[PDB]
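Encoded as structure tokens, the structure appears first; notes follow it.
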Amino acid sequence: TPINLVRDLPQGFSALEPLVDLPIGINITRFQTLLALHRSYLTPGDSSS
Amino acid sequence: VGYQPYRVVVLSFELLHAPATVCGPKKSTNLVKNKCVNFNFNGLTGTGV
Ligand SMILES: *[C@@H]1O[C@H](CO)[C@@H](O)[C@H](O)[C@H]1NC(C)=O
């Protein structure tokens, strides 16, 4: 859904149509997200500081 | 003939608690319309036009 804002999500209504379905049948209790960082010429290129 | 090499492939099928993922081919009869017929579209055995 396109929007032009930084915070305080709008009060508009938008349903979520279904997506692909996974027939797995496993256990689940925890999750974590993945992020991407950049290594330009400004940073020395080491993942320490 | 008995000393000639032979290729042997063994198929094994097992059942677990997971939903079935391997299924055989199905058949499909021709579609007749505007008549009092019986149909079964995977969720109900409905009779009608
Ligand atoms: C995971 O699933 C199995 C069978 O589906 C069940 O026996 C087990 O208790 C589940 N574990 C948790 C933590 O829910």
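Chain B is numbered as in Swiss-Prot, which gives 503-551 for the residues shown.
Method of determination (from the header): electron microscopy, 3.2 Å.
Cβ coordinates come from backbone N, Cα and C, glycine included.
As a published mutagenesis entry, B:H519 to P appears in Swiss-Prot alongside the note: Increased resistance to human covalescent sera neutralization. In the three-state DSSP assignment, the secondary structure recorded for B:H519 (mutagenesis position) is coil.
Listed in Swiss-Prot as a natural variant, B:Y505 to H is described as follows: In strain: Omicron/BA.1, Omicron/BA.2, Omicron/BA.2.12.1, Omicron/BA.2.75, Omicron/BA.4, Omicron/BA.5, Omicron/BQ.1.1, Omicron/XBB.1.5, Omicron/EG.5.1. Sequence-distant contacts (6 or more apart, same chain, Cβ under 8 Å) of B:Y505 (variant position) do not exist in this structure. Secondary structure at B:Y505 (variant position), taken from DSSP and collapsed to helix, strand or coil, is coil.
Annotation of the natural variant B:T547 to K in Swiss-Prot: In strain: Omicron/BA.1. Within 10 Å of the C-beta atom of B:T547 (variant position) sit 8 other C-beta atoms, taking all shown protein chains into account.
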Listed recorded positions B:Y505, B:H519, B:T547 screened against chain A; CB under 8 A survivors are B:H519
B:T547 (variant position) and B:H519 (mutagenesis position), distance between Cα atoms, whole Å
27
